[PDB]
Amino acid sequence: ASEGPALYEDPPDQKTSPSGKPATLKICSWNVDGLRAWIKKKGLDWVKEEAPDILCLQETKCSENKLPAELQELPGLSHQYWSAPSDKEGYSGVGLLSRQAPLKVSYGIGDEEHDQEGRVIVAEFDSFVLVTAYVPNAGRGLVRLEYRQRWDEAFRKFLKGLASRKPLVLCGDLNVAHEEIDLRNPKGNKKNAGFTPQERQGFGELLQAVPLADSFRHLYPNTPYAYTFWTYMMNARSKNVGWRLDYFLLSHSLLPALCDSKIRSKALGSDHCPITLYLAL
């Protein structure tokens, strides 16, 4: 009610690193709010236009066994891996589609308690490991906040492990706006899923512990009104009343390779927009 439109125009794509090296890897990440729904909403059209080397998808709501045939229309992303809840139903779920086959693909974070909801894919490549995640939402009334805190600890420790062996890129819907600058209405959301002190603290712990850097915030430290999610309700997207819930987090050692971290504000298909990373590896 108290917010009108706040302008945001994502800057042009910077496709060369600070050292002049052209980007060699383009990763796109997107919470699609259901693979089938997203496809009907022309989601694949943007993907073909963006032409990433790797596409990471969250909330596919679909198992490896029940994918839409339409996914075959992505010839440039022929290596496709999917995680879904082990109960076999249509919620959560993540996907990773890649131009080249990873050295290894794994699912989950090595912890039975946290591996039943199809939330994580790990794709190891030559010079780095990519993790895509759909982090547990704290829930209406914060009924799942206790579990989210358990997830946060387990996930941090897991990622700390991976990074100790290879440079890490983490992307996806992390279900938290880190700082006040990461959402339009910080004041009235401090007791809502996505902006509780607990969740924000967990994110801070993640950055320090692994450690990881927030690619977007690193490049644009003072830039407000840059969001990746808007509730479907209340003309929230038209007014740019949103949250930045989608990230690329990078091992510090990968910062010199960082060209840009983009937010594709205008791409439709879901209640989130795509984000895109350019790396010079």
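Along the chain as shown, residues are numbered 1 onward.
Structure method, as recorded: X-ray crystallography, 1.7 Å.
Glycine is treated like the rest: Cβ placed from N, Cα and C.
Annotated features in Swiss-Prot:
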type: MUTAGEN; residues: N31 to A (Swiss-Prot position 68); note: Nearly abolishes AP endodeoxyribonuclease activity
type: MUTAGEN; residues: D33 to A (Swiss-Prot position 70); note: Strongly reduces AP endodeoxyribonuclease activity
type: MUTAGEN; residues: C56 to A (Swiss-Prot position 93); note: Abolishes partially the redox activity
type: MUTAGEN; residues: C62 to A (Swiss-Prot position 99); note: Does not abolish the redox activity
type: MUTAGEN; residues: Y134 to A, F or H (Swiss-Prot position 171); note: Abolishes the AP endodeoxyribonuclease activity
type: ACT_SITE; residues: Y134; note: active site
type: MUTAGEN; residues: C171 to A (Swiss-Prot position 208); note: Does not abolish the redox activity
type: BINDING; residues: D173, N175, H272; note: Mg(2+) 2 binding site
type: ACT_SITE; residues: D173; note: active site, proton donor/acceptor
type: MUTAGEN; residues: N175 to Q or D (Swiss-Prot position 212); note: Decreases AP endodeoxyribonuclease activity
type: MUTAGEN; residues: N175 to A (Swiss-Prot position 212); note: Abolishes AP endodeoxyribonuclease activity
type: MUTAGEN; residues: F229 to A (Swiss-Prot position 266); note: Strongly reduces AP endodeoxyribonuclease activity
type: ACT_SITE; residues: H272; note: active site, proton acceptor
Next item on the list: Would you count the other C-beta atoms found within 10 angstroms of the C-beta of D33 (mutagenesis position) for me?
Entry: 19
Next item on the list: Take the Cβ of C56 (mutagenesis position) and count every other Cβ within 10 Å, whichever protein chain it belongs to.
Entry: 32
Item checked: Nearest of the recorded positions (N31, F229, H272) to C171 (mutagenesis position) - Cα to Cα -> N31
Check: At the Cα level, what's the spacing in Å between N31 (mutagenesis position) and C56 (mutagenesis position), rounded?
Finding: 8
Item checked: Which mutagenesis positions sit within 10 Å of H272 (Mg(2+) 2 binding site) - Cα, from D33, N175, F229 -> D33, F229
Checklist line | Which same-chain residues, if any, lie at least 6 apart from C62 (mutagenesis position) yet have Cβ under 8 Å of it | finding: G34, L35, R36, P68, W82, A84, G90, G93
Next item on the list: With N175 (mutagenesis position) as the reference Cα, tell me which of the mutagenesis positions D33, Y134, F229 is the closest one.
Entry: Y134
Note to self: Applying a 10 Å Cβ distance cut-off over all chains shown, what neighbour count does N175 (mutagenesis position) have?
What the structure shows: 23
Notebook entry, point to check: Roughly how many Å separate the Cα of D33 (mutagenesis position) from that of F229 (mutagenesis position), to the nearest whole number?
Noted result: 11
Note to self: At a 10 Å cut-off from the C-beta of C171 (mutagenesis position), count the other C-beta atoms across all protein chains.
What the structure shows: 27
Next item on the list: Look at the mutagenesis positions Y134, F229 and tell me which residue has the greatest number of other C-beta atoms within 10 angstroms of its C-beta.
Entry: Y134
Margin query: Measuring Cα to Cα, how far is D173 (Mg(2+) 2 binding site) from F229 (mutagenesis position) in Å?
Written below: 9
Next item on the list: Would you kindly give the Cα-Cα distance separating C56 (mutagenesis position) and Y134 (mutagenesis position), rounded to the nearest Å?
Entry: 10
Item checked: Listed in sequence order, residues not in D173, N175, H272 with Cβ within 8 Å of the centre of the Mg(2+) 2 site Cβ atoms -> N31, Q58, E59, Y134, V135, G172, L174, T228, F229, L245, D246
